[PDB]
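Okay, structure first, notes after.
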Amino acid sequence: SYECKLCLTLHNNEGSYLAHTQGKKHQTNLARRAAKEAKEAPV
Amino acid sequence: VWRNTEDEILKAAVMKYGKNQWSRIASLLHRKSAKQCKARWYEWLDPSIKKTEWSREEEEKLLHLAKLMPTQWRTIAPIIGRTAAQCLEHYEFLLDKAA
Amino acid sequence: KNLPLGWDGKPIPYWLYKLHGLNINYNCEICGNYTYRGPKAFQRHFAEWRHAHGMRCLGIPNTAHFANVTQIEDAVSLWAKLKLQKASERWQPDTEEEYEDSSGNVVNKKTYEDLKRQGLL
Amino acid sequence: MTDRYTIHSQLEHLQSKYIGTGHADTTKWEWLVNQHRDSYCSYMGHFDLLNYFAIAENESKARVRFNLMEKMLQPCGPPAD
Amino acid sequence: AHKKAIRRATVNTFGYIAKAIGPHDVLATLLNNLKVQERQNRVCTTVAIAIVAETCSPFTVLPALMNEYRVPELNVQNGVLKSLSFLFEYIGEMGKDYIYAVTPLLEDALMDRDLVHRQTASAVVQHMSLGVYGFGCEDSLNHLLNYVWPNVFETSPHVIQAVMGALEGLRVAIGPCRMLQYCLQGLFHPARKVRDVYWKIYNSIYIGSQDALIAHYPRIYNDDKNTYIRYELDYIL
Amino acid sequence: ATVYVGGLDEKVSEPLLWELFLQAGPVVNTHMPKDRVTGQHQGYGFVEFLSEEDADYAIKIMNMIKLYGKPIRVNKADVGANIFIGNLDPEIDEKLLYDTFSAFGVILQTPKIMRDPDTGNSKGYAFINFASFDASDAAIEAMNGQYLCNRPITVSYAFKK
Amino acid sequence: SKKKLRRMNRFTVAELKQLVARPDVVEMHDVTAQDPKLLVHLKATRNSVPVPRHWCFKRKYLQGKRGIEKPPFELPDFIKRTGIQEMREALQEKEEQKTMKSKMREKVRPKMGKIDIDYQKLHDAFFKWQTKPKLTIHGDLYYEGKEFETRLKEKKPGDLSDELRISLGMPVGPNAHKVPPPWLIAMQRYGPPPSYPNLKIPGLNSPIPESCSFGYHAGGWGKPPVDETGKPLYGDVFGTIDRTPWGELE
Amino acid sequence: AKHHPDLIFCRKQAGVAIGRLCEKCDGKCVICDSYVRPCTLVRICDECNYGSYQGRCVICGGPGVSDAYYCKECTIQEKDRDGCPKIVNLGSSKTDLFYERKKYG
Amino acid sequence: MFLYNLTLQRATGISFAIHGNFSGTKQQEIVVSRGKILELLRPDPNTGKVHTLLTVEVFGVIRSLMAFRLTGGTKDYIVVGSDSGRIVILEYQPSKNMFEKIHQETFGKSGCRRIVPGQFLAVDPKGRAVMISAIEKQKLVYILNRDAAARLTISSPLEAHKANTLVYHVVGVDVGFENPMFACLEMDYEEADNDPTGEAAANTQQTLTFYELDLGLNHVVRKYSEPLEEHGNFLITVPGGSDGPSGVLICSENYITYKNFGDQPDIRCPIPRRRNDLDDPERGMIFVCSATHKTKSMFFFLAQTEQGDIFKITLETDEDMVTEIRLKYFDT
RNA sequence: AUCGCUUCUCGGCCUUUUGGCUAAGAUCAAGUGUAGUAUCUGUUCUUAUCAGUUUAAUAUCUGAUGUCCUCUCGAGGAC
Ligand SMILES: [Zn+2]
Ligand SMILES: [Zn+2]
Ligand SMILES: [Zn+2]
C-alpha cells in the first residue's frame, strides 16, 4: 500500500493516494513546509 | 456516480493515453465503460471547462440566447462557453431568483 | 491566546490542545515552585534537569523512589524511612559480628580489635 | 449503559454458574475468600496434603477433615463492612 | 463455487495429485493463487497448501512458504500465516520439529504489519501450543507469549477473540502459573478497561484448571480485622 | 561531568561514542547535537559521564582516540600555530607528549617525532601544532632549554615545509 | 458527593509511597485504585509481569508504529543453506517477463519438470541443521520501538565489537584480544578511567592476552606499568569441583 | 460453531444419547468447527433429545445421519464437558436468506 | 536430560476400603484404595492370612469408593469417584484377574474441584441408584437397571443442584422398594457471607435433609429438612425395610443421635469418656469410623473414637420407633 | 599576441522521440447475501471561573455568571 511521507497517512489504492495529494490536509502541510524552507533560506 | 478516486485515475490515464483511446482508459477502471469515461472527461474533468461564477455579461448572454433558441442547450452552450448542464442549471437559477 | 508552539512555529489547534491536557498546571516545588503544562512533561520532569538539581540541593538522590513526590518535607521524610530500610538490609560487621574474648564473654569485633591492640585483647 | 450492563449480565451468568470468578468490581475480600475455600476443598480431595497436615499437627484425618469443613464457612474474617 | 462440498473436495484432490506427482509444482501453482483478490478462493488455497504439506512431509513445503512471506503483498503474507495455522492444527504432535523454524516468522508478524497479521499469528500460536503440549517446547512458547500479550487491549472482535484463543492454548501448554504471573498486576488496576480485560482472562484461566491454581496464588498479608494468610501451607513436617 | 567530543568522526555514531564512554566509566549520556539538515554529527558533541574523575581520566585516555581512523578529541565541554622541537628524547610517546606539553594549549597536531624510516629511532627532533601562537609562546618558553625526558628540550615556533 | 468521599479516601502519592514497603513500584495513578494497598503489594510480588505501557496512550498500538519503511523478513541461516531463495527469485523474474498470452499458453501446455530441488537437503536442514534462536526470558513484553534499542547496562570494557574496532583502526576477529584499542596507551599512562577502578586493561593492567606481545612497535603491548620497586601499577600486567553434567546422553 | 456469535447452546446436563449430524454439517466439530482428528463422541441433553428432536443435526437440525465428534483440541482443553451443545436458536441468517429467496423466486 | 521413572515399592497406606463378593462366589474380599492405586485383597478363612490378588495403577486420585449390588444379583460392582470428571463402574473378572470397566459417565471437569461431584458417593441399599456429590452446589443421581441380558445399564443423570450449601456427608437411607432416599448433612454459608459483624458466623447450624427420587416421575425432590442441635460430622445408615427400623445415626461432637422422619422423636446419648485420662479437658470427642454388622439375627454398629476405642451400638425398638440407644465398650 | 574569416578536429550531455497502410483495421470486459473492522475524503471545538456529573486522569455533559448606587462585560467609590 502507499504512504504520504509528509502527512503520514496510509492509502489502499493509488487512486486514494492521488485524491490525498489534492486535498486540504496535503495542501496545507505542503504550504507549511514551503514556508519552513523559506525560513530555512540563508595578493 | 463518480468519486474523487476514479476522477484522479481518469485524469492520469487521459494525461498518459490521450483523448481518443477511451477503450484502454476504460479498461483501467472498474465499473466504468468507454462511453462513460468519455462523457465524464468532456462534461466535467476537462481543464478547458471553467468552473467560476457568471460574469453578468455571461448572464445577459444566457438570458438572451435561452429566449432566442428555447430548449436548445447543446447549441446555446458553446456560444457562451460552458457546458449545457451548467448553462441549464444556472438559467433555472436566475429564473427562480427572479420569481 | 498562548497556544503551544507547533513544529511549524505555529500555534496548534485548540482541540489538539484540549486533548493533550496542556491547560493543566503542575507545581514542582523542589524545582523552585516551577510549573509544568501537560502530564507528559510533568512526569518527564523528575528526570529533567531542574528537578535533578532541586534534589541535589536537598541532598536526596534523584532516584526512582522519589518520582511523583513534589513536596520537600515529604521527600525528606521518605528519604529518612528509606535510609532506615537500606540500613536494615545492609550488613554491618562492626555492629553484629559478635566476638568472645579469651575470658569467654562477647564483644563485637570493633571493641575486640580496639582492646586487642589496646594492650589487652 | 449498554456494554456496561450487558457484560455485567454475562459475568453474573459466568459467576452464578461458576462460583469463584470475578469482574471489574471484585473486592479483596471475596477474591481471597474464594481462594481459601478452594484451598480447603483441595486439601480434602488430595489424600496426601491430608496426611501432611494430620502429621504436622497431631490429629487424625477425620478430625482434620472435620476442622477444615468447619472453617470453610468464614475462612477470612467477617465480611468487609 | 458457491457450494462448500465442491471446495472441500477440490482441496482434497489437490492433496491426492500432490501425492502422485511431487509436491513442488502443485505447491508453486498454489502460492500464485495467494496472489488473487477474492477471499474465498484465497482461504481455500490456504487450506490446500496445508494439506499438501501434511501428506508430503512439511519439510518439503516449509522453506517455500517461509520464503513467500517475503514478497511485499498483504494478501500473500496473510496467506502464508493462515496456511501455517491450518498446517499446525493438522500435523498435531509433529510440530515439535518445526516450532523453532517457525517462531522467528511469528514474532516478526506479531510486531505489526496489520491488524490481520497479528490476528493470524495469534491463531497460529493457539494451534501450535495445543499441538506441542507435553514435549518441553516451552521456552519458545513463552517467548511468543511476550509478543502476543500486548495485544490484549484491542477492540476489534476478531483480533480480540484470536488473542483469547491464543492465551488459552498457551494456558494448557505453558501452564497456569505463567498465565497468572501475567494476569496478576492488572486485576486491581486504577483504570477499568484494563480491569475488564484482565478479569476476563483470569476467569478463563480459573474455569479450566481452577485446582492447579491452589499451589500458585501469591501470599497476601493479613490486615487489621481479617486473616488472609494460609498457614497450613507453612506447617513444616 | 560534561565532555566535548571534538574531531568526532563523521560516521562514528553515538553507539561508538557512548560504548567507549561506558567502557571507561558510567556513561549517563552521550549526544551529538548535529547539523539539523545533513544529520551528520556536528564535529562537536556533548557527553555527560556522572563522575568528575571519570570524565578527567576519560579525557586523558581519549586524546588521539582514532574514531574512523582520525584521532577523536574528548575534552571539557591552522595559521601555522605549531612548535618544532629539537633535542627530543627517543623514549618519548605522542600521547604522553600531548599530556605533557598540552597544558599551554590543546593538541591541534599529535606530536610527531621526526624520525627516519630506516631504523625507527628518533633523531632528537619533533613538531606539533598547539592551539594558538600565544600558546606556542607559552609552551616553548616554559619548555625552551629546560630538561626534557632524557635530552634537555629545545622548542620554537614551527619551521614549515 | 459520596464520590468525593471516596476521593477523600484517596491517599496522596506520598502517603502511599510512605506506607508501602517498596515505593518505587508506586506510580502516579495508583492512588486512584479502589484497593491501593493491594495493588502495590501485587506490583511488588516476584516474577509477575507489569501491565503494557500503552493502556493510557491516546494513539493505538502499532497504528503508531506507522511511519517508517521496513526491510523484508530475513530467512534463517539453516534455510538459506538450501538455496530455495534464488530458485524462487529466478521464477519470479521469468514470470514477470511473461505476458498474458504466454501465461495462458503455459496454463494449457505446462513446462513440467522445468526446475527441481533435491530432498535430503530439506531433510538435513530441518532434522540436522536446525538451531535454537535467541529467545526472550519470562516477562520481556514487547512495545512499540523495542527493536530500535541498541542495548544498555553493558558496563564492561572487555566487551569489544567489530564496527567499533574497525572505525577505531583496530582489528576484529580471533586476534581481538591481541588487538589493543586506542584506550590502552593512556590506560598504562594514567590508570584506567576513574569511574573504572575495577576495569582491567588487556595488555596494560592484565597479562598479555595469549600470543600478544609487549612492545612499542606497530601491534604491541608496550612497556608494562610497574613501580620503582617492580610492583605492577594495576592488577598484574604480566600475569603472575567435578562440573560434569549429571544425566546426559553419550 | 466458532463463526456466528449470535447463537447459543442448551448447556444443560449431559446424557447417554449420541449426537447426530446432517449431511451439510457432516464431518466438522461442534465447537472448534474444525475438520480433523475427531476424538470423542457427542452426548446430548435428554430434553434436547426428546420427541421430534431425536436423530437430528445438532447444528443444522435436519435429519441426522452420522455421529458427531469433538476435535482433539476441544478434548484437550476439556470443552466437551459442558453438557448439551445443541444450538437452540435459529439465527438471523437462516430466515434472512430464506426471505431473500422467497422474494426472488 | 531425559529421565525415566520407575516404582520399586508401591504405596502401602490405605485410604478407603470396601468389602463384598467381588468375585461372584460366597467369598468376601476387600478392595482397598492406596493413594492412586486400587488393589483387591482376600483374607483366607483358614490360615488368617491376606493375599493381595491384584494391584492396579489408576493414574488419578481416588476420592471415594462404594460397592454396590444390583437387586436380585450375586456380584458386587465397584463404583469409583475420582478427581476426574467421571463416575466409573468396575466389575472384577476373577478368571483373568483384572477389573473391567462396565461404565464411565462424564459430568464435569478434572481435578479436585469444589462444585464438581466426586467427593461423596452414596448408594442406595436395595441397589437401584447411586448419588455422587460435590462439597458444594452439585449432586447427581444415576439410576441403575438390568437389561434383558441382565447386564448393568445406567441411565442419564438427574440433578439436585442447590446454591450456597456445603455438604458434610451423604448416605443412602434404607427403605424397601419405595422411592430411594438419600440423607445429606448440610449447611448454608450464604448469610455468613453477608453478616458484617460475625453474628451469622456462629449460630448457623447444620440441617439434616432427605432427598427422594421419584422413579415414576423421574426427578429428585428435596422432601424433608430439619436443623440439628450441634455440628456433627457423619451419618450411619440403619438397616431398614423388613429388618430393623430405618433412618440414620448422626455422630456429632460428644454425641450420637438416632433420627428418622415421621413422628419418630430424636434420641441422644453422650459418648462415654475414659475414666481419669490426662487429655486437655476442653478438647471434645468424635467418632472417626464405623461399620455395620448385620446378620439374619440382629444388627449392631461398631463405632470408633479418636483415641481408638471401639464401641458397640444396638437399638432397642418397639415394632417401628426405636426407644433407646445402647452403647457398650468393645475394645481399643 | 589580438580582430575578421575559412576548414578540420575534440568535448558537454543536449537534443530527439520512432512500423507504412485500411472498414479509429475489427471486436469486448456478467456476481451476490450475513456479521465486523480499518483507511482515506469531507466537517468541526479561545470562555470566564465555580459546582455537579462522569473519568484512571483529562475530557464530556449539566448547570449561574464579596456586597451597594450609578456612568457606559467594562468604570469611580464608602466598604
Ligand atoms: Zn446439518
Ligand atoms: Zn472442536
Ligand atoms: Zn439439550
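What you see of chain H is 2-106, where the numbers are those given in Swiss-Prot.
This entry, so its header tells us, was determined using electron microscopy, 3.0 Å.
Note that Cβ sites are derived from N, Cα and C of the backbone, with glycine treated the same way.
According to Swiss-Prot, the feature Zn(2+) 1 binding site maps to H:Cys11, H:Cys46, H:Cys49, H:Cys85, an assignment based on experimental evidence. Annotated Zn(2+) 2 binding site per Swiss-Prot: H:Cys23, H:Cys26, H:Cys58, H:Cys61, in sequence order, evidence recorded as experimental evidence. Taken from Swiss-Prot, the feature Zn(2+) 3 binding site applies to H:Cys30, H:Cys33, H:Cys72, H:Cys75. What Swiss-Prot notes for the published mutagenesis of H:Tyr36 to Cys is this: No apparent effect on cell growth, localization of SF3B1 protein or formation of nuclear speckles. Alters the structure of the presumed branchpoint (BP) adenosine binding pocket within the splicing factor SF3B complex which may lead to decreased binding affinity and thus affect pre-mRNA splicing. Per Swiss-Prot, mutagenesis H:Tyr36 to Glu, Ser or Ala is noted as: Alters the structure of the presumed branchpoint (BP) adenosine binding pocket within the splicing factor SF3B complex which may lead to decreased binding affinity and thus affect pre-mRNA splicing.
In this structure, the binding-site residues that sit close to ligand 1, with a C-beta under 6 angstroms from any of its atoms, are H:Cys23, chosen from H:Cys11, H:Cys23, H:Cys30, H:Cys49.
DSSP classifies H:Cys46 (Zn(2+) 1 binding site) as coil under the three-state reduction. Those binding-site residues from the list H:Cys11, H:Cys49, H:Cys61 that have a Cβ under 8 Å from chain E Cβ atoms: none. Between the C-alpha atoms of H:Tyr36 (mutagenesis position) and H:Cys75 (Zn(2+) 3 binding site), the distance comes to 12 Å.
Among the binding-site residues H:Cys23, H:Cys26, H:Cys30, H:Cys46, H:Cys58, residues whose Cβ is positioned under 6 Å from ligand 2 are identified as H:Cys30. Cβ neighbour count for H:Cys85 (Zn(2+) 1 binding site) (all protein chains, 10 Å cutoff from its Cβ): 24.
Highlighted in sequence order, H:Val31, H:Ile32, H:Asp34, H:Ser35, H:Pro39, H:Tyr71, H:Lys73, H:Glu74, H:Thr76, H:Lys80 have their Cβ within 8 Å of the centre of the Cβ atoms of H:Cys30, H:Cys33, H:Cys72, H:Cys75, the residues recorded for Zn(2+) 3, and are not part of that set. Rounded to a whole number, the distance between the Cα atoms of H:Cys49 (Zn(2+) 1 binding site) and H:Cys72 (Zn(2+) 3 binding site) is 22 Å. The separation of H:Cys58 (Zn(2+) 2 binding site) from H:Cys30 (Zn(2+) 3 binding site), Cα to Cα, is 12 Å. Residues distinguished by a CB atom under 6 angstroms from ligand 3 are absent from the binding-site residues H:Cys30, H:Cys61, H:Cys75. Within 8 A of the CB centroid of the Zn(2+) 1 site residues H:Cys11, H:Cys46, H:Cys49, H:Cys85, the other residues of that chain are H:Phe10, H:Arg12, H:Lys13, H:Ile45, H:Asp47, H:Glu48, H:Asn50, H:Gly84, H:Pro86, H:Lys87, H:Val89. In this structure, the CA atom of H:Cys49 (Zn(2+) 1 binding site) is 18 Å away from the CA atom of H:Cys26 (Zn(2+) 2 binding site). H:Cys33 (Zn(2+) 3 binding site) sits 16 Å from H:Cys61 (Zn(2+) 2 binding site), taking the Cα positions as reference. Each residue in H:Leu22, H:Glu24, H:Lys25, H:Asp27, H:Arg57, H:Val59, H:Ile60, H:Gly62, H:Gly63, H:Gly65 lies on the same chain as H:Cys23, H:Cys26, H:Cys58, H:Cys61 and has a C-beta within 8 Å of the C-beta centroid of that Zn(2+) 2 site, without being one of the site residues. The Cβ of H:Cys46 (Zn(2+) 1 binding site) has 22 other Cβ atoms within 10 Å, all protein chains considered.
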